[PDB]
Amino acid sequence: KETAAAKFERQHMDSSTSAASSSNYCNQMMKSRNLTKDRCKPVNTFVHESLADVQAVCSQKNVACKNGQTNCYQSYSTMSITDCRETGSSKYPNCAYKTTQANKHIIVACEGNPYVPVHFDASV
């Protein structure tokens, strides 16, 4: 089955664009990445950086995750991110999202060997 590392890439990485280019970005990406297959996922964040730069966060500032776990890491630098939030008109299977561009530090949970991101915790 898909590994947690692979799932992170699928759900969160978009190295192909520098930023969201239109209001439809979230709608398009949430669908293409299979995030809306079973239900509309309510919130999601895409990171517009190289995968290596995001993997490197696992060796950056150790911080407690929102749930209290201690395997979270905060990036030293801000990153280009897109926030996707379900709109009032969203109705499965026609999931609808608002796209918001931001530049923020990211917080991820890391696991394994190699030690890589497996969960997106927050943007600060």
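Per Swiss-Prot, chain A residues shown: 27-150, in order.
In case you wondered, yes, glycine gets a Cβ from its N, Cα and C as well.
Pulled from Swiss-Prot:
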- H38: active site, proton acceptor (ACT_SITE)
- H145: active site, proton donor (ACT_SITE)
- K33, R36, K67, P68, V69, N70, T71, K92, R111: substrate binding site (BINDING)
- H38 to A: Loss of activity (MUTAGEN)
- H145 to A: Loss of activity (MUTAGEN)
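Between the C-alpha atoms of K67 (substrate binding site) and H38 (mutagenesis position), the distance comes to 13 Å. Taking the Cα atom of each, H145 (mutagenesis position) and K33 (substrate binding site) are about 9 angstrom apart. Taking CA atoms as the reference points, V69 (substrate binding site) and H38 (mutagenesis position) are 11 Å apart. Cβ packing within 10 Å was compared across the recorded positions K33, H145, and the lowest neighbour count falls to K33.
Less than 8 angstroms from the CB of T71 (substrate binding site) sit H38, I107, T108, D109, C110, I132, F146, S149, each of them six or more residues away in the same chain.
Here the binding-site residues are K67, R111, and the one ringed by the most other CB atoms within 10 angstroms is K67.
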